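Just below is one structure, and these are the notes that go with it.
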Protein chains: 2
Amino acid sequence: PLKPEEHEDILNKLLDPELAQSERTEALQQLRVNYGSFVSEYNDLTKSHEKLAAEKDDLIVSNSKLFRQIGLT
Amino acid sequence: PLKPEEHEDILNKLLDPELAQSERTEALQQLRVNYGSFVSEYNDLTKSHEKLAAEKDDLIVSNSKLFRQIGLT
C-alpha cells in the first residue's frame, strides 16, 4: 500500500550511515509491516483470481460445447 | 516478488550500523527494484481480476442463452 514515493523516502532515510539506531530501526520496522501487509493483500487477490479463473475455464469449455450445437442446427 | 523470508533478510542486514556504506546502498536498491515490480504485478493483477470478473459473468449469461437456444431447436 505504501506509494512507491513514500516507500522511496524511507529507502532514502536508511542511506545515512550516521542515522540514529533508534530511527533506522523504526524505518526498517515500517518497511517490514508494510511489506507484510502488501504480500498479504497480493496473496488474496492471487487466490481469489485463481478461483475466478477456474470458473471461467469451466464456462469456456461448457459454452464451446454448446456453441458447437448452435452450428449443428 | 521477493519472498517474505528474502525481504526479512535484507531488513536485518540493513539494521547493522556498521554495514559497508557501498553495500547498504546496494541492498537498499533491491528494496526499490523489488518494490517497483511488486507495485506493478499488483496493479496488473487488479487490472486483470477486474476484467476476469466481468468476463465470468458474461460467460454465465452466454451459457444461459446458448442452452435455452438449443432447446428451441
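Note that chain B is numbered according to Swiss-Prot, with residues 2-74 shown in order.
Per the header: X-ray crystallography, 2.8 Å.
Every residue gets a Cβ built from N, Cα and C, even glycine.
A mutagenesis experiment is reported in Swiss-Prot for this position, B:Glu56 to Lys, and the note states: Forms procapsids which have incorporated the connector. Defective in producing infectious virions. Among the sequence features in Swiss-Prot, the mutagenesis site B:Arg69 to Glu is noted as follows: Fails to incorporate the connector. Defective in producing infectious virions.
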Inter-residue C-alpha distance, B:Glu56 (mutagenesis position) and B:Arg69 (mutagenesis position) (nearest angstrom) | 20
Using DSSP reduced to three states, classify B:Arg69 (mutagenesis position) as helix, strand or coil.
-> helix
Within 10 Å of the Cβ of B:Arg69 (mutagenesis position), how many other Cβ atoms are there?
-> 10
Neighbouring CB atoms within 10 angstroms of the CB of B:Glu56 (mutagenesis position), all protein chains considered, total 15
